[PDB]
Amino acid sequence: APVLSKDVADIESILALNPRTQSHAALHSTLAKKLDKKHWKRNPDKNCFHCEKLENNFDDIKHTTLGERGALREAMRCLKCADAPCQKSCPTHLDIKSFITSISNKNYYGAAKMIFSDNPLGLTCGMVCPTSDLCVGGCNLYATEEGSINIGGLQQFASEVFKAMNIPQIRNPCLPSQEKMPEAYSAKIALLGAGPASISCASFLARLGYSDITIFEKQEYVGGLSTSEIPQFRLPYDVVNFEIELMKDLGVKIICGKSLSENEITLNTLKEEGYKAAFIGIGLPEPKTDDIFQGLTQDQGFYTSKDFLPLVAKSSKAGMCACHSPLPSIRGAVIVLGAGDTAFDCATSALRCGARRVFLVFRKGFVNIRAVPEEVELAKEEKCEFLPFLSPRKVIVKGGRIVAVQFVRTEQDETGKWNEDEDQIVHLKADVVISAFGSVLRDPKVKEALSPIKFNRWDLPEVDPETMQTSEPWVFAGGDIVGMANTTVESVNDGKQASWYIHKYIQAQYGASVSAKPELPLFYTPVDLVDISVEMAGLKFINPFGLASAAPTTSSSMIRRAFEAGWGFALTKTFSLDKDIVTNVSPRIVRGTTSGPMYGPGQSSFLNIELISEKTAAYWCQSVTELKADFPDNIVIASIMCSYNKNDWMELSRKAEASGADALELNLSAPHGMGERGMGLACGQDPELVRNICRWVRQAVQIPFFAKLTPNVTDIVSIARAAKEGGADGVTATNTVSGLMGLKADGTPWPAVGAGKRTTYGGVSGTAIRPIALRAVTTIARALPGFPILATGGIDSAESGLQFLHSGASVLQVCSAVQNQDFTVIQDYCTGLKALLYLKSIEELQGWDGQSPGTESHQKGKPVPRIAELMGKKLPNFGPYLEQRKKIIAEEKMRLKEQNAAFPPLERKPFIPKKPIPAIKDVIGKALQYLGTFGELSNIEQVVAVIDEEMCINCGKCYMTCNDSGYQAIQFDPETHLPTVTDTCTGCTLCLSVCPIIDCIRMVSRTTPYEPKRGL
Amino acid sequence: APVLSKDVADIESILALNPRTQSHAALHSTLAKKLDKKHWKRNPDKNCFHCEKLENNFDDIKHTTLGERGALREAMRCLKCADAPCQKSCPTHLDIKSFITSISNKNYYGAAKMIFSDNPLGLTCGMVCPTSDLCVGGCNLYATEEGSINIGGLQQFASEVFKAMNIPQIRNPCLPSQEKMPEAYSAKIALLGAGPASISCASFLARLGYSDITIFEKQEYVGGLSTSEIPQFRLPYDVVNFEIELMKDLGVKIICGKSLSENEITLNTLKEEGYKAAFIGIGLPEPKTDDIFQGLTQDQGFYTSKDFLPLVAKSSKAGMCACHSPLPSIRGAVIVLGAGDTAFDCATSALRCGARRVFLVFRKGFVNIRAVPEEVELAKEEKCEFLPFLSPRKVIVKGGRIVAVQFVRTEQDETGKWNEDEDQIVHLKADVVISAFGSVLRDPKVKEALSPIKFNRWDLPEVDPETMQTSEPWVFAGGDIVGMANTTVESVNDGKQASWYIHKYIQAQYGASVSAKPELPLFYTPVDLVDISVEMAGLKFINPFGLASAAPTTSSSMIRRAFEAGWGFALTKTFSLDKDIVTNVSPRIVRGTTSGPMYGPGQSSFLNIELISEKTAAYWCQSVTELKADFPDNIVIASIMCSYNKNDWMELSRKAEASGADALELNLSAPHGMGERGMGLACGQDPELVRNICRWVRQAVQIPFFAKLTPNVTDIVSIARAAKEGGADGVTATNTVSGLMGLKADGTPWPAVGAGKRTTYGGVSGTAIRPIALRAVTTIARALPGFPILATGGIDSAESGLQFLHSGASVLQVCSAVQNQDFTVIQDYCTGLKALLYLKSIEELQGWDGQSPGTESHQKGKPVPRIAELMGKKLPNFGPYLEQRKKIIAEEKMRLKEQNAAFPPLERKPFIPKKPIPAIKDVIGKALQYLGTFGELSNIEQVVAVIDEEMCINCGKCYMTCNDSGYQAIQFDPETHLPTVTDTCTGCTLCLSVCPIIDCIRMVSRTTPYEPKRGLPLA
Ligand code: SF4
């Protein structure tokens, strides 16, 4: 037959682009290189001066937006620091460490709950916060080459997933029923203006239990600037609606078309109507004007930011206003005056209206720009021109329209004073002029309505910076109107701050006092009501998470703090009789090398050569008595160890039982014998020894006890069965895996002890051994149905915990995840498990995998345009293909503009459980039904790989894996770098396994009878 | 006794900043927050308009510089793409995929070798290449939120490590001896100008074997613009010297003080002197001038970039010149005219000279700036002011000094053209003016020296863009002088391109032809001569790396390509007799979840439920015959499997032997007949069955055979011993670990097969099982000294491979590392192992760990200034503390400027092996001496953790780990966020294990005797 070990022509051809080591240096002329470079170009071209058409294009342009794949990577990178500087730098004091930890553990619900607990507008802020000047500006990772964490994008992602869950906010469960609430909580409360400040203030007051809260809004739309001015391409209106509805879930009422103004609503009319407190959150309603613009109209081409931005918003935000308004017709050159946030949004928004060119003109220099670099970047990347040191002097109008603006030179002299040079002028041609000089409060009727509160020299309501209280005790203020806040988050914080003192004030008015220490409630939803208790071997666990017998339980004081944090149970470090006292060596605990040279958070494993507790049995027994006395509902299991001696095991187990331990855990690590009988050296490796030890203990104590099994055995089931036959009430699976973590290049080990640099085999723990522990738990669960199992081995999240429950375990022990972090992870594990169970009752979310929404086609986490004009056209996101995609998208936007139509956000409506929420007992062992022998697997129902071209990032890893580890079934296009799976695919699934994009490749049922390649 | 389970006051205090979940929302006023924010500030403050003192400060300001920690992370992130677009976008076509792969595997030598093979100025380019407009601009990862790879910084890092190794370049090993070289290679070759272009050209010609190469340089210094103008704070002079010395290692001669000029060296004098070929690489020697600056002197305050930058370079670059040069005195406001690379370097350099303020003024708009964004960013972050649309008209001079510059306004019209508005002027005050209008070749004497070559309409030497040849056959040109190159890398490529055709031309002149296909040699060093062959069980392996019996050996055609790539040996996929033919299911191979939701490169493991080969024994046996016929020196081992039947094992083993296999590997995964004793179910789990199977095969064949052991046993040594007693020539340790990779939230498994979404236990492979495999190999090696062991289990680099060799294995099998990449990793493994062995002979590098230099105090990978006024001040790199550090550093720079000196430049000298380079046989089992029982470990020689404040990034992880997983022995300062290990430390070593900064924490011998905490006195 032909040469079997040679590729035929067809395969040789398919392997054309497969990596091969070159034996010589390559030769390619500089000219050839210049001509080839443009074909692969991904990023902006420095030599390109035009901005892709953006007319009527309101797609998200934020650089911080993240998809799940990207969010998980960034969340894992976060160091999750103690006393985190990022949190200290966040105006609402968000517990960034905790919410990012939750995201890293795939607990998006927990992350969102943490975010909204401190910031009711968590999604809006995640999208618009100028992080470089806030939280991110203080991030410790700024001290690394890779840089600071994208905190805003992470916050946005978790909040977006929560929004998708369609779960409502609920009243505080710890609160008395509505009818049992003191009279004071029915006090009529009024807030003016429905912006971030009032929304936040009303939200917190509602959390506190106040039942009569009304926000009076002047306009017909709600959300304040988030709605009327911030562009849709930075902050989607549906986000604002989402946060407003969450607030309304608490009973807050909003009345539009009502203004704080003389002859309308005034502080006097409110007081007269019985309102007990009022919060002023009307912001700065008017534009800062300039004499040189007097009399100019929109028809001539002049707008203040207050005129222009709301026009664009009303036209691009479906759901904002009830009308359908065409977009402002901005043609020609546009001059935007100013250098604050507003100026840049006017510049980018002008492009959406059709502007041919946009000039951002400021009276100072580049160094003096007010907006954060990230905001400036957006206008810069869209090719807006920047003209520094120019002050407006005259606007030229001809034929009823603006045609130019004359400026004068500005300059800083020595003394630092900014001066204008009359003799140095600039005549700039322009068709449209937009002033972005800021906003103010001027309306005499509005100010009069605030009588008689004191106004400062800035002509703004004066308030105490700590209480947000005005000169009138019952009146408070916050947000832009106070003149301190520069952001949405600070305005939110102003309302938050004010809510506590408004509460204090109202309570006092009803003769009631409040805690000296501020106690604003957290954010709650129905998920928090989910019961995650479980019963095992006659013991009641408040939650299935506990500390394994290990470093985290080195001292009983640590267990106390763990219980205080919320852990369901805990194991004492293994202890023994005085005669068996041990002494540890050092170093003894090292990081795993199981996932490469990655240091810091999330070590994939640890290796330890630590012995049992160095503390005495007397210490542990007295400690157990104390712990059980102070934490009666938290389970305490005493871990004990003796040599193979009946009297010892009986003596120690009885001492532990007498201390008040809920149960005992038998550590079977003690040696015995020679070592060739095929059953190792430890007692736990010999069924006969295990059976006898359990018999001795069963005979000595009445409380339940579990045998902790080692995975270092041929058949762990035989050991489990022996423990059961001996009388054990269950087994703990499993202890550490024996191993050697590695050696340095010189051959010395790590850990290395003493001058001799010696070491001994240690135990591997962590996620790296989870596959071993998961197998152990499932095999035991299948062989001994109903026999209690306490799982241990790489549990580091609610998700992984649920995997073990599904595999047959009743409770979950943790060590490494805590060594990688701290005791507070229990908060993440509990909210995470509640969410996973809750979601199982929601019919409309069945397509999700736990808390992960079904993956949708995207690029950089942003949804791919499903335009018929782009589908199947094989247009990669680079070079000339990218240009084509941009042209097609632009044309689509123009078409959407011609056919003015749409507005159905189909009002937000919460999903309701359509079945009982599963209890832990309902999920235990549910995965066992899928496990079996290889013979039970169908070899008829085969699959093949299918690639989603739209999600591909053209790396060719699928191609390389199939070539050198598969069946050479993928074609990799030499021009587009797009892969195509051919009919020779066998469905091995390696390509999907190495793809960097989650769900880009999927395995689907084969459409033709499969035929094994026999080579023959 | 007191409450034992409660922390006493002092511990409660130490735990003050320990994480605790809050039960209520926090309350902090907006004002309080505004006041607290400045204390923790890390990045630049947007409201800061002032320029931090940079006078005489030439510290590295590149944002791309990487330290080992950072380089490893970035290298692992790289997708190591096929037909990589980054490489296509690199002017010198560097194999970025390969060099980055080597860095991720800790093989810095291999990475540097790959880099220098295609770019002789690899270090300079790593530091100065405008990557956003080159390699990085085409990076596939740009399509991800985290963004493109820092290719330049990675190149810089690998090259810097190689530079530190002090290893010389050597002549091409496959070249005939110097004496046996054809006469043509002695042809006298001349190159004009010692810049990137000529250095590259001379280097490649030298690689080809030419022995008489001379570069004539006009100045007294070498390196061209890299030396004379690129700032020391972007490109250290020692980098240039390094690359020059590497070139000189090949025999290239450099003569300074010699100019290509009519009254000196000309093409005619060279031809007359017998030179056979000449390369013109003199760049653009003169500044582009403007009539408005006529007559202005430096004393008045005027400089062209050609006057200014060299002055700064000569004073800041130790070694450049023989005389110490003063730093130009630039005081007051400085105006830099232009928007190209030069303008920005003039602006930043002006600040080092003491400028109070710097204005970058250009005649076009911001969008029209020529320099890449990264270059612009440096001037921007240093507070340089930018003034667009201004064209210079007059330099106002009063009192013999420039006091201002008058400009006119500019603008683009309705067609794109640019105009100047006379009526719109600007009068800008300034004390110094620096024109950065570019450079040109104008000297008539230099042009005349190039007669009679043709010049184009641009007034530059004309050359064929493919051959770099001028109108005169024996004269070539490249670099800036040609006018196409815009970068160092392109100039380097011009010289590279030219070397091949210069070679072709010279050979032809001597009546010899050259290959139609270009064959420039790679870069070589003594490391490449290191022997990594090894003998085991009577078999000779050219190198210890081979493909394990697995997916990568699914087909014999794949093994062929693997051998073509360089793999030492390979196992066939396990095959059997026709009656035992199997049929796979799908899906069957999935990624590991052992290191979290990290997708793409470097999966920490894989799980498979694949069976043995679906191809017949006939296919495999014929394939083995073919492979051994075509690759006699590559070892082929046939993996076979039968049920527990004597006749079957004897039949199959004989069939495999008859095919010509060098040896056999027995797969012991076949089940037995009913159990009876936690003896698993597979033959490989029962010593008795293993012994019998090996006995049957031993009686059947004469070639060596190895038993592949499963790690899924209580005592693997008992199985290894059984195989030995049975007659096996060795054992393969080990096969995959039994496991379940995971379940989806709905409880279904992955892999999930069929409509029933079923699965079965699979085998875990990859780095996640390496600890298990390493234990297996070491225990067998200790129990059966000298018994051959073939290692398998997480081997993915030369470094990890050496760990197994040290543990007792002779050869190394690989599977997962290839599944994660491709066959070309063998190149990294071989150069990596050669480097590791070579370095063991270098006495001056004993403090290194393999290829890793000892870690020094760094922040962001940049050396921490060892200033007396900083060490021990407890000044973290943030908030007010950072301000103080900067003030101290600035004062130090001023003192160095005043406490003058700096003639100590070194005499670059290669390290020479001071002992024989170890062979593989010399390292095997060397680690065993350190392994023993727990009782053999000293409990007297204890250690404690010690933290290097200067390397700390204030995360508090050490603190949190000791608090909830240790002994509450670390104090974490509430103001500086600096940790301090106290005397209660027990040396458990957890803090060091979780610290994100490599070597920030170190374990040191306890200075006080250790007393175990018993909690309660022992009675
Ligand atoms: S499932 Fe396997 S045979 Fe199919 S295209 Fe992916 S690596 Fe290749």
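All residue numbers given for chain A refer to Swiss-Prot; the residues shown span 2-1017 in order.
Technique stated in the header: X-ray crystallography, 2.0 Å.
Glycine too: its Cβ is placed from the backbone N, Cα and C atoms.
What Swiss-Prot lists as FAD binding site is A:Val129, A:194-198, A:218-226, A:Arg235, A:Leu261, A:480-489, and the listing cites experimental evidence. According to Swiss-Prot, the substrate binding site annotation covers A:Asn609, A:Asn668, A:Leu669, A:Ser670, A:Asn736, A:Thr737. Under the heading [4Fe-4S] cluster 3 binding site, Swiss-Prot lists A:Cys953, A:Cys956, A:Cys959, A:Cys963. According to Swiss-Prot, the feature domain '4Fe-4S ferredoxin-type 2' maps to A:944-976. Where Swiss-Prot documents A:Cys126 to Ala as a mutagenesis experiment, the accompanying text is: No effect on enzyme activity. Reduced iron content. One mutagenesis experiment named in Swiss-Prot is A:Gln156 to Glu, and its note says Loss of enzyme activity. Reduces iron content. Swiss-Prot lists A:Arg235 to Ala or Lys among its mutagenesis entries, and the accompanying note reads: Loss of enzyme activity. Loss of FAD binding. Listed in Swiss-Prot as a mutagenesis experiment, A:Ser670 to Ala is described as follows: Strongly reduced affinity for uracil. Reduces enzyme activity by 30%. Quoted from Swiss-Prot, the note on the mutagenesis of A:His673 to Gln is: Reduces activity by 50%.
Secondary structure at A:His673 (mutagenesis position), as computed by DSSP, is coil. Under the DSSP three-state reduction, A:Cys959 ([4Fe-4S] cluster 3 binding site) is assigned to helix. Proximity to chain B, taken as a Cβ less than 8 Å from one of its Cβ atoms, holds for A:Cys956 among the recorded positions A:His673, A:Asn736, A:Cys956. Among the recorded positions A:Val483, A:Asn609, A:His673, A:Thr737, A:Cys963, the ones whose Cβ sits under 6 Å from an atom of ligand 1 are, in sequence order, A:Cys963. Non-local neighbourhood of A:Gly224 (FAD binding site): A:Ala195, A:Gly196, A:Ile200, A:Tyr238, A:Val241, A:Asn242, A:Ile245, each in the same chain, at least six residues away, with C-beta under 8 Å from its C-beta.
On the backbone, the CA of A:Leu669 (substrate binding site) and the CA of A:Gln220 (FAD binding site) stand 73 Å apart.
DSSP assigns A:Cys126 (mutagenesis position) to a helical segment in the three-state reduction. Note: the CA-CA distance between A:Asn736 (substrate binding site) and A:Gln220 (FAD binding site) rounds to 65 Å. When the Cα atoms are compared, A:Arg235 (mutagenesis position) and A:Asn668 (substrate binding site) turn out to be 58 Å apart. In sequence order, A:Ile948, A:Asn955, A:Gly957, A:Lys958, A:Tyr960, A:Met961, A:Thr962, A:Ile971, A:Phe973, A:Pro980, A:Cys992, A:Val995, A:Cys996, A:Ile1002 are the residues of the same chain, not among A:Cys953, A:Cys956, A:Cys959, A:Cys963, whose CB sits within 8 A of the CB centroid for the [4Fe-4S] cluster 3 site. Site extent for substrate: the farthest pair of Cα atoms among A:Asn609, A:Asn668, A:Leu669, A:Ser670, A:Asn736, A:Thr737 sits 17 Å apart. Under a cutoff of 8 A between CB atoms, and with a sequence separation of 6+ in the same chain, the neighbours of A:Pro197 (FAD binding site) are A:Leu122, A:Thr125, A:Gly225, A:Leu226, A:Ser227, A:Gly282, A:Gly480, A:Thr489, A:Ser492, A:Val493, A:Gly496. Between A:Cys126 (mutagenesis position) and A:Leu261 (FAD binding site), the C-alpha separation comes to 27 Å. Here the Cα atom of A:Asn487 (FAD binding site) is found 20 Å from that of A:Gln156 (mutagenesis position). Taking all protein chains in view, 26 other C-beta atoms sit within 10 angstroms of the C-beta of A:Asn609 (substrate binding site). A:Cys959 ([4Fe-4S] cluster 3 binding site) has A:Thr737 as its nearest neighbour among the binding-site residues A:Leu261, A:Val483, A:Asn609, A:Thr737, going by CA to CA distance.
Rounded to a whole value, the Cα-Cα separation of A:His673 (mutagenesis position) and A:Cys956 ([4Fe-4S] cluster 3 binding site) is 55 Å.
Among the recorded positions listed here, namely A:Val129, A:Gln156, A:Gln220, A:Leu261, A:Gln156 has its C-alpha nearest to that of A:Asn668 (substrate binding site).
A Cα-Cα distance of 43 Å separates A:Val129 (FAD binding site) from A:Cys963 ([4Fe-4S] cluster 3 binding site). In space, A:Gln156 is the closest of the recorded positions A:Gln156, A:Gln220, A:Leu261, A:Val483, A:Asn609 to A:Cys956 ([4Fe-4S] cluster 3 binding site), judged by Cα positions. The recorded positions shown are A:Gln220, A:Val483, A:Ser670, A:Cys953; of these, the one with its CA atom nearest the CA of A:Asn609 (substrate binding site) is A:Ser670.
The Cβ of A:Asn668 (substrate binding site) has 24 other Cβ atoms within 10 Å, all protein chains considered. Within the set of recorded positions A:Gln156, A:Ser670, A:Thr737, A:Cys953, A:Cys963, the entry lying nearest in space to A:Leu261 (FAD binding site) is A:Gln156 (CA atoms). Using a 10 Å radius centred on the Cβ of A:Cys953 ([4Fe-4S] cluster 3 binding site) and all shown protein chains, the other Cβ atoms total 25. Candidate recorded positions: A:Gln156, A:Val483, A:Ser670, A:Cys953. Nearest to A:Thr737 (substrate binding site) by Cα distance: A:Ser670. The two recorded residues, A:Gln220 (FAD binding site) and A:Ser670 (mutagenesis position), show a Cα separation of 73 Å.
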